[PDB]
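Q: Okay, handing you the structure first.
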There are 2 protein chains.
Amino acid sequence: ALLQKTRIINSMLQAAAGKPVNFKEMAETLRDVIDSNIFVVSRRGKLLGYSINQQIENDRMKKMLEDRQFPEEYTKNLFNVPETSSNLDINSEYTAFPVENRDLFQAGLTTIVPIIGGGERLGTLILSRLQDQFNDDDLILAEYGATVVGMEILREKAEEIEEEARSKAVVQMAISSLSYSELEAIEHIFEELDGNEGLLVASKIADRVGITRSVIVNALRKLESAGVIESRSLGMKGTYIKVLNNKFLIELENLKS
Amino acid sequence: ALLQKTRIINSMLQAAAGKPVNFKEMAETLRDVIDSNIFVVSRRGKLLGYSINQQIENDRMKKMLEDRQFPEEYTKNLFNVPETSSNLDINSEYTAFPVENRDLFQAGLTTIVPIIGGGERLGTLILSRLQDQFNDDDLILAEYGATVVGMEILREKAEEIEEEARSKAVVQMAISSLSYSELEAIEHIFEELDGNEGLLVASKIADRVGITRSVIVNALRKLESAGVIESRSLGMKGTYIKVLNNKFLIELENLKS
């Protein structure tokens, strides 16, 4: 069980991947292969992956998952030591944790595990064993279970730079290449409208400022072309409106200046 | 030495580094740990740099240093190596290599390692020795050290896709806020010029064509703070125009009509 306990956790390790990137799925082979409780915590205490394995009743886990957040001094003291710890509980070989908070280790043979998945430090991987101690073939996995999570913290937060950052730019790259009419079109079309969606006249809103009628069509022959929306435009009843892009609404409100 | 000589490889781990990747040095910190030849061959079958110390007899590992590329059948053959099988010279075990292509292992005990990463094949990292074999603890350094060769492949090509994407795009954005007139200026500016570095008069250049100077004032005061050109705006006498952007006026050539 040195080459077989690392070959069922692999049937779960994903690199970015298509199916939902979720920590509430990441410790599947860390409960019956490590056979130990798994906590996946990020830098300053913010919870994205939880779940105790065995019913151990402490007074900082009976009120902790109740908040979904590490409190006051659980943001400045869970991010200091360069490496792991051997056999943590009410006893500690040295000053493992501050004398103000010796209570995170009262219920379990706990093991705070460092995530090093890119040449850095990604929060914590807090374990808490019932009776059995951490020895040989269930310690390397408690460490390996931190980087089976560490190909996904920069894959549930690095989808926050590829999709979230881009969507701003395109929703500007299309707006940039608009002449004044079409730029006054889409600004009056989506302000005098049903917040989210819309459906009204084809060109009765057109020349009530001074603009023309058919320049309204090509204004939409921009968004549809750059790549923002879908609209089954009827030549018999105005037109159809429903957004596709997720970040266009905000960059439409804050434009009154 | 399975965690002390690994801080000569995990500490070599320079994520993107910060300097335009050098590829022989990346093949030198695998030479001061396992102690062997290094051949960082990528996916298409090309070569980038080599750290060889001892003189070993070889046949097509020396037409791979001259050409830097394999002819005909190797790109097909070494495309079919899944993981890390240990020690294959003139004698393997199954149908791993053709007999006509078997001359890649003749002399010495060479152990080929694939560079798997991100969920795809990136190439073969070739290591060859003379009279020492890759033992029970000499090759997981080429397994954990094949997870990160692709790092500076998804950081070097990743600073030649975002680096290129941004270019051709910024090269276009500026083009946009240039009204047809303001464009006409650019079409005349670079066409009558010597080399990349060119400069001539303020009053003349304009109505020589017919255009005003006023729409070169603001026209070249767009690409200025946009991010395309630097030019010391001497209102006393014209100005000198050098580009901040490379493949930019190459977008001016093909877009004639």
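What you see of chain A is 2-258, where the numbers are those given in Swiss-Prot.
We read in the header that X-ray crystallography, 4.5 Å was used to get this structure.
In case you wondered, yes, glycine gets a Cβ from its N, Cα and C as well.
Sharing the feature lines straight out of Swiss-Prot:
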- A:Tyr51, A:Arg69: GTP binding site (BINDING)
- A:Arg61 to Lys: Retains some ilvB repressing activity in a BCAA-containing medium (MUTAGEN)
- A:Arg61, A:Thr96, A:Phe98, A:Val100: L-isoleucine binding site (BINDING)
- A:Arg61, A:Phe98, A:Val100: L-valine binding site (BINDING)
- A:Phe71 to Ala: Retains 72% of ilvB repressing activity in a BCAA-containing medium (MUTAGEN)
- A:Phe98 to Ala: Strongly affects the ilvB repressing activity in a BCAA-containing medium. DNA binding is stimulated by GTP, but not by branched-chain amino acids (MUTAGEN)
- A:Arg214 to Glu: Does not bind the ilvB and dpp promoters (MUTAGEN)
- A:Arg214 to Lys: Slightly reduced affinity for ilvB and dpp promoters (MUTAGEN)
Q: Quick one: of the recorded positions A:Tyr51, A:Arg61, A:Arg69, A:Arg214, which has its CA closest to the CA of A:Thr96 (L-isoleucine binding site)?
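A: The smallest Cα gap between A:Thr96 (L-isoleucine binding site) and any of the recorded positions is with A:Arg61.
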Q: Please determine which of the recorded positions listed here (A:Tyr51, A:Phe98) has the lowest count of neighbouring CB atoms within 10 Å.
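A: It is A:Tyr51 that, of the recorded positions A:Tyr51, A:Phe98, has the fewest other Cβ atoms within 10 Å.
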Q: Cα of A:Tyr51 (GTP binding site) to Cα of A:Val100 (L-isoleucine binding site): how many Å, rounded?
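A: The Cα atom of A:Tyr51 (GTP binding site) is 26 Å away from the Cα atom of A:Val100 (L-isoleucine binding site).
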Q: List only the single closest residue to A:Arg61 (mutagenesis position), chosen from the recorded positions A:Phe71, A:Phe98, A:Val100, A:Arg214 by CA-CA distance.
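A: Of all the candidates listed, A:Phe71 is nearest in space.
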Q: Which one is it: of the recorded positions A:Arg69, A:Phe71, A:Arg214, whose Cα lies the shortest distance from the Cα of A:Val100 (L-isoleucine binding site)?
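A: Smallest Cα separation from A:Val100 (L-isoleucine binding site) among A:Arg69, A:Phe71, A:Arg214: A:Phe71.
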Q: Write out the long-range same-chain contacts of A:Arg69 (GTP binding site), meaning residues 6 or more apart in sequence whose Cβ is under 8 Å from its Cβ.
A: A:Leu48
Q: Neighbourhood of the L-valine site (A:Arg61, A:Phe98, A:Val100): other residues with Cβ within 8 Å of the Cβ centroid, in order?
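A: So the additional residues around the site are A:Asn78, A:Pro99, A:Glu101, A:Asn102, A:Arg103, A:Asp104, A:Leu105, A:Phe106.
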Q: If I restrict to non-local contacts, at least six residues apart, and a C-beta distance under 8 angstroms, what lies near A:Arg214 (mutagenesis position) in its own chain?
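A: Once residues fewer than 6 apart are set aside, A:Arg214 (mutagenesis position) is near A:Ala203, A:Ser204, A:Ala207, A:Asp208.
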Q: Enumerate same-chain residues with a sequence separation of six or more from A:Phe71 (mutagenesis position) and a Cβ-Cβ distance below 8 A; give 'none' if the list is empty.
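A: The answer is A:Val42, A:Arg45, A:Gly46, A:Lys47, A:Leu48, A:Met65, A:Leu79.
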Q: Name the secondary structure element type, per DSSP in three states, that contains A:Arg69 (GTP binding site).
A: coil
Q: Just counting, how many other CB atoms are there within 10 A of the CB of A:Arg61 (mutagenesis position)?
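A: Taking every protein chain into account, the count is 15.
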Q: What count of other C-beta atoms do you get within 10 angstroms of the C-beta of A:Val100 (L-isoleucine binding site), across all chains shown?
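A: Excluding its own Cβ, the number within 10 Å is 6.
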Q: Taking 10 A as the limit, how many CB atoms besides its own sit near the CB of A:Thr96 (L-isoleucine binding site)?
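A: Total other Cβ atoms inside 10 Å, all chains included: 8.
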Q: What whole-number distance in angstrom separates the two most remote CA atoms of the L-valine-binding residues A:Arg61, A:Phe98, A:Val100?
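A: Max Cα-Cα spread across the L-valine binders: 15 Å.
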